[PDB]
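Below: one structure, written as structure tokens.
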Amino acid sequence: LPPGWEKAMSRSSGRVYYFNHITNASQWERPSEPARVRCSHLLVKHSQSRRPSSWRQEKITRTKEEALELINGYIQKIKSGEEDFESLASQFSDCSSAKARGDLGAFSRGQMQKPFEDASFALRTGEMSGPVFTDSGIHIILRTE
Ligand SMILES: O=C(O)c1[nH]c(-c2ccccc2)nc1C(=O)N1CCOCC1
């Protein structure tokens, strides 16, 4: 296994999978570092969010737990193909980058919140993370470059 990835067995099914404790990604197939990466993300804020407010909603009042149900929905609908990242990010992200289909351009290490950044650098190009928590809210990162 490449570093960060823990083999695990599936609770409900008994299909052995893989889990990245950095990205929070889960995937079935076996898995297998640059100055800059490019990612978009879909942020869902909550009441304990550093800034509990977005373009979507003046005061955010959902709880972290509700934030997480929202994200898990998004993550499922994307994974199944029944929406795409950019579409959902456009309608539903609480970051001002929603209008750019979540996209944030390239950045290197040192620029972001460190969980977003560690999750951002652990993804291969094209991979979406699982829920990633920072002081802003919970994120779905897709590294594009
Ligand atoms: O309102 C926003 O538009 C927002 N967007 C993001 C964000 C977070 C990570 C990467 C790109 C953007 N954080 C925020 C946010 O809450 N901030 C900025 C910092 O975290 C504390 C307050």
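Residues displayed in chain A correspond, in order, to Swiss-Prot positions 7-38, 51-163.
Each Cβ is built from the backbone N, Cα and C atoms, and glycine gets one as well.
Remark: secondary structure over the domain 'PpiC' (52-163) totals 39 helix, 21 strand, 52 coil, with classes taken from DSSP. Residues or ranges marked as domain 'PpiC' in Swiss-Prot (evidence: sequence analysis): 52-163.
In Swiss-Prot, a mutagenesis experiment is listed as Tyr23 to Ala, annotated with the note Reduced affinity for KIF20B. Non-local neighbourhood of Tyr23 (mutagenesis position): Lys13, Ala14, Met15, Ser16, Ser32, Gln33, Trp34, each in the same chain, at least six residues away, with C-beta under 8 Å from its C-beta.
Within the same chain, residues at least 6 positions away in sequence whose Cβ sits under 8 Å from that of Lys63 (mutagenesis position) are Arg69, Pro70, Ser71, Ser72, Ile78, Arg80, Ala85, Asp112, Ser154, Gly155. For the mutagenesis experiment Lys63 to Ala, the note given by Swiss-Prot reads: Loss of peptidyl-prolyl cis/trans isomerase activity. No effect on the interaction with IRAK3/IRAK-M. Abolishes IL33-mediated increase of IRAK3/IRAK-M protein levels.
Around the Cβ of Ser71 (mutagenesis position), the number of neighbouring Cβ atoms within 10 Å comes to 13. While the structure shown retains the original residue, Swiss-Prot records the mutagenesis experiment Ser71 to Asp or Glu with this note: Loss of peptidyl-prolyl cis/trans isomerase activity, nuclear localization and cellular function.
Sequence-distant neighbours of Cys113 (mutagenesis position): residues of the same chain at least 6 apart with a C-beta under 8 Å from its C-beta are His59, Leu60, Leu61, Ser72, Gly120, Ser154. Among the mutagenesis entries in Swiss-Prot is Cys113 to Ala, noted as: Loss of peptidyl-prolyl cis/trans isomerase activity; decrease in DNA repair of double-strand breaks by homologous recombination slightly less efficient than that observed with wild-type protein. No effect on RBBP8/CtIP.
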Gap-flanking C-alpha distance, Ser38-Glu51 [12 residues absent from model], angstrom: 14
Collapsed DSSP category at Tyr23 (mutagenesis position): strand
